[PDB]
Amino acid sequence: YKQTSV
Amino acid sequence: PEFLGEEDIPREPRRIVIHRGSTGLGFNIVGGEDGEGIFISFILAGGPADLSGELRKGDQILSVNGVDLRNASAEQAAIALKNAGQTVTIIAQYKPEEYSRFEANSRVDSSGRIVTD
């Protein structure tokens, strides 16, 4: 799992 | 009264064009592991994505500026989005069932809305 702001 | 909340959320792909100059798009993405897809998990109040009014949590990002992201990793997806330039053309498709696997205690109701208990 990976979550990022763009 | 005629409530929007009763109406089904469209499940067809849509084109969204965000003009954000040189600031962040204002949303989060999750996924990217083993071609599972890249999904919007959070839209920032007041950010460019919010101001578009055409993206929501549970949308899958199918492509950005013609670049297919259906099978992207999370990092390369983020790179693609961050480097997409001032005008960002997103093809998105609402996939709440797939999305709901990521967020704790979440499910999809009859209208296709994501509910978290």
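Throughout, chain A uses Swiss-Prot numbering, with the displayed residues spanning 96-101 in order.
Note that Cβ sites are derived from N, Cα and C of the backbone, with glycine treated the same way.
Under the heading of mutagenesis, Swiss-Prot lists A:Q98 to E and annotates it as follows: Abolishes interaction with DLG4. Strongly abolishes interaction with DLG4; when associated with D-100. While the structure shown retains the original residue, Swiss-Prot records the mutagenesis experiment A:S100 to D with this note: Abolishes interaction with DLG4. Strongly abolishes interaction with DLG4; when associated with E-98. Record note (Swiss-Prot) on the mutagenesis of A:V101 to A: Abolishes interaction with DLG4. Does not redistribute DLG4 to microtubules. Associates with microtubules.
In the three-state DSSP reading, A:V101 (mutagenesis position) counts as coil. Each of the mutagenesis positions A:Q98, A:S100, A:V101 was ranked by the number of other C-beta atoms within 10 Å, and first place falls to A:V101.
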